[PDB]
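Since the structure comes first, as structure tokens, the remarks are kept for the end.
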Amino acid sequence: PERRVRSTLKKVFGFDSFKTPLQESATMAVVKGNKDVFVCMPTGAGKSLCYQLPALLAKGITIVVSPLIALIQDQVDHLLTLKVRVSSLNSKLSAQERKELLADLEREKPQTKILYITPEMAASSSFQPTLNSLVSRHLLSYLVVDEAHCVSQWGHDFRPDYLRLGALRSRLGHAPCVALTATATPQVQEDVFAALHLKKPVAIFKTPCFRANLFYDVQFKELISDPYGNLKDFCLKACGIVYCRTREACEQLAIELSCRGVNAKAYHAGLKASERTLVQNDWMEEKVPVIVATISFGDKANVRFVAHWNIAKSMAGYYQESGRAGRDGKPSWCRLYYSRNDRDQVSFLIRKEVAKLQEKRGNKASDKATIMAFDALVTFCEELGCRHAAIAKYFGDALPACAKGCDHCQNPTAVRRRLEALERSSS
Ligand SMILES: [Zn+2]
């Protein structure tokens, strides 16, 4: 029972023991296949190893639901190097490759062990009959729902195709379901259980937001004399990402940093399908050490810094973006740059998209959630107190008694006066 898990852990990867006992607590509940489980912890090996382990353990194949296509390839190629039979069904996947795999799942004792899928492909009318041949033949081991908060209409990243998966679990009661996420919002948590129709009750496994290696400091653009210098000075003490709003803002900073010595390259949807995949592969190979990107770039362990030039659309989103730093456990720095003009620029767009929705559909409780998400982040910088403690109130996590890992922990007087300095700078 417990013996099989440890023997299959060190064999494939090379791990003496689990990172946290909560990882074993989650894994054992999945291995059991008795209940439906909810996993909520930061990205990396930890959370993935909770579905990757019982899949090989139990006899059958897994259906992993992840929306990111580029993320799917990053996790299938790393899995293949660990010697596992893994497949990935996406929209870009050709019909010749499709029939090779479509006939594989319908055949006796299929060759592939792990199957990656996007919500658009799984819920589709075309693939719909293929899973029924595994539904009846008992080959459907588990149902994996990565990035679970996209079915919320209260969450920072609502993806509509996530709603189709809702009744899918209630339709297929034969296999247990695992809901994986990082966004620990109580309204979103409750929504995940209801919208996905998860088997009541759900064994919830949650990990704290705080990370010792991360330093969260808030800088203010409205009071900095040389902002481009202040940015490269932070950048020099270090791979790493510099997030911002527009495709032209990152294009500006990619060359504005490069000239100062610290080489940086831009990333967004504006770059070609071949260019996007190239600069992403040129990032891992440290020829692109510093990467300037938008919301589009969402894995590497060595992420020394996550600086936000422009204020993020949501408080939940900022946590997801900044929390990509120091996956290895090594020290990293997460800086947020504030300006009431940049603030207003987003607030105006947020109010413009919401008003366009009301002009077509009408008023909704979900329409208010988007606005309230940004307001939760505008307070994060404009308010006095510890940065890690502000994360704790938003998601509901425990109060982390921090020291030398936050701006308030380093100087609760210098940043304090900087707030009073911001108000007088208006007129
Ligand atoms: Zn602090």
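Note that chain A carries Swiss-Prot numbering, so the residues on display, from first to last, are 12-249, 261-320, 324-452.
This entry, so its header tells us, was determined using X-ray crystallography, 3.4 Å.
Cβ coordinates come from backbone N, Cα and C, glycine included.
DSSP assigns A56 (ATP binding site) to a helix. The Cβ neighbour count for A56 (ATP binding site), using a 10 Å radius and every protein chain shown, is 16. The annotation ATP binding site is assigned in Swiss-Prot to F26, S28, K30, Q34, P53, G55, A56, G57, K58, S59 on the grounds of a large-scale study or a structure entry.
Annotation comment: Swiss-Prot describes 39-213 as domain 'Helicase ATP-binding', evidence class sequence analysis.
Annotation of the mutagenesis experiment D157 to A in Swiss-Prot: Abolishes helicase activity. All protein chains included, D157 (mutagenesis position) registers 23 other Cβ atoms within 10 Å of its own Cβ.
According to Swiss-Prot, the mutagenesis experiment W165 to A carries this note: Loss of helicase activity, reduced DNA-binding (in a residue 11-526 fragment). Around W165 (mutagenesis position), the same-chain residues at least 6 positions away in sequence with a Cβ under 8 Å from its Cβ are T196, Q198, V199, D202, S391, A394.
According to Swiss-Prot, the experimentally introduced change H167 to A is described as follows: Loss of helicase activity, reduced DNA-binding (in a residue 11-526 fragment). In the shown protein chains, 24 other C-beta atoms lie within 10 A of the C-beta of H167 (mutagenesis position). Secondary structure at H167 (mutagenesis position), as computed by DSSP, is coil.
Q345 to A appears in Swiss-Prot as a published mutagenesis result, with the remark: Loss of helicase activity, reduced DNA-binding (in a residue 11-526 fragment). Secondary structure from DSSP puts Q345 (mutagenesis position) in a helix. Shown in sequence order, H167, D168, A193, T194, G320 are the residues of the chain, 6+ apart in sequence, with a C-beta less than 8 angstroms from the C-beta of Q345 (mutagenesis position).
Among the mutagenesis experiments that Swiss-Prot reports, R352 to G is described with the note: Loss of helicase activity (in a residue 11-526 fragment). If you take the C-beta of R352 (mutagenesis position) and look for same-chain residues 6 or more apart in sequence within under 8 angstroms, you find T54, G55, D324, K325, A326, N327, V328.
Taken from Swiss-Prot, the feature Zn(2+) binding site covers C411, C427, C431, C434. Secondary structure at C427 (Zn(2+) binding site), taken from DSSP and collapsed to helix, strand or coil, is coil.
When other Cβ atoms within 10 Å of the Cβ of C431 (Zn(2+) binding site) are tallied across all protein chains shown, the result is 25. With 3 residues left out of the model between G320 and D324, the distance spanned by their C-alpha atoms equals 8 Å. Separation across the 11-residue hole in the deposited chain, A249 to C261, is 8 Å (Cα atoms). Less than 6 Å separates the Cβ from ligand 1 in the case of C427, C431, drawn from the recorded positions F26, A56, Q345, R352, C427, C431 in sequence order. The Zn(2+) site, placed at the center of the C-beta atoms of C411, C427, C431, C434, has further neighbours from the same chain whose C-beta lies within 8 angstroms: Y227, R412, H413, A414, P425, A428, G430, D432, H433, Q435.
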